[PDB]
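**Student:** Encoded as C-alpha cells, here's the structure I'll be asking about.
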2 protein chains.
Amino acid sequence: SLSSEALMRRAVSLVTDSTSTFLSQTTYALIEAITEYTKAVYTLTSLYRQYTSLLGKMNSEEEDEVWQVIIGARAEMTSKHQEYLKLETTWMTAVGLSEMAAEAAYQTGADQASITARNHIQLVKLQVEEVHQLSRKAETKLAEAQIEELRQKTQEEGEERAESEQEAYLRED
Amino acid sequence: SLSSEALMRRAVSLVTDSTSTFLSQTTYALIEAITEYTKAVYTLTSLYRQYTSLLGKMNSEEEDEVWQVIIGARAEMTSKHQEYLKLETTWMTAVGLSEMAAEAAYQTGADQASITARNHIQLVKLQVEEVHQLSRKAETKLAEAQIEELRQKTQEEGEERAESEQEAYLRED
C-alpha cells in the first residue's frame, strides 16, 4: 500500500518533529533551571566567601544574618535543583521518546526523519552535557569555597579551643 | 515556573496527540494489512477446500492447476503475513511511544492528556486485538482446512494405495 506506508513515514516525521519541539522545550526548561542552579551555586560560593570573612566571634548581625541569607539561598538552590531534576527526568523520557520515534522512523523507512531525529537528539544531549560541564564547574568552585571556609573556620576553632584549655588551666589546677 | 510547566504540558499534549496520530495511522495500516492477510487466509482456506474436492485423479488436469494457483495464494498470504508482522512490530513501537508519552504526560502533570492517551491506547489495542481475533479465527479455520485436507488426502490416497498394491499383486506374482 503505497499511500499507507508513505503517510505512515510522514506521520513518524510528525512524531519526530513533535518530540523534537517537546524535547526542545524540555531542553530549554532544563537549561533554564540548570542556569538558575548555576547562578545560585555561584551566589552561594560568593556567600561562602562573605561568611568566611565573618569567621571568629563578631557581629552576629553580620555573621548569622549572612548565614540566614545562606539558608535562603540553599533552599532556593535546592528546590530549583529538584525541579530541574524533575524536568531532567521528563527530559530523559523525552530523549527516550525521540529515540523510540527514530527507531519507528527506521522501521517504517523514514530514515531521513530517523537521521534528523538522531541529529537533534545528539545536539540536545551535547548542549545538555555542556551546560552540565558548566554545572560541574560551578559545583567545583562551590566545593572550593566550602573547603576554604572549612580551612578558616576549623583554624579559628582549634585556636580558640587551645586558648580555652589554657584559660581552664588558670584556675584550681 | 507554572507558565513553563503549562506550556510544557501543552507541548507534551502535542507529542501525545501526534504520537496518537502516528499510532492511529499505524493501527489503520495494521488493520489494513491484517485485513488483506485475513482475506488471503480465507482465500487459501477456500482454495484448500476446493483442492480437497479435487483429491485423487478425478481431474489432475485441474487439480495440478488449482495447486499452481494455491502456490500463488501461499506466496501472497505469506508475504502479507510477514508484512503485517513488520507492521505490527511498528505498531507495538507506536504503542510504546504512546505509552512513554502518556507517562511523560503524567510526570508533567498533563493528566488530561495522559488519561486521554491511555484510553486512546486501550481503544486502539482493543480494536487491534479485535481484528487480530478475527485474524486468529481465520488462522484457526485455515489450520482446520489444512488438517482436513491432510485427513482427506491421507485417507483417499491411502485406500487407493492399498487398492494399487492389490492390483499390482494381480500380475506376475
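The residue numbers of chain A are those assigned by Swiss-Prot, with the residues present covering 67-239 sequentially.
Backbone N, Cα and C define each Cβ position, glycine as well.
Per Swiss-Prot, the features are:
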MUTAGEN   A:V81 to D  Monomeric. Impairs interaction with BIRC6. Impairs ability to inhibit BIRC6 caspase ubiquitination
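Could you place the listed features in the three-dimensional structure?
**Tutor:** Classification of A:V81 (mutagenesis position) by DSSP places it within a helix.
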**Student:** Measure from the Cβ of A:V81 (mutagenesis position) and count the other Cβ atoms within 10 Å, all protein chains considered.
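**Tutor:** Excluding its own Cβ, the number within 10 Å is 32.
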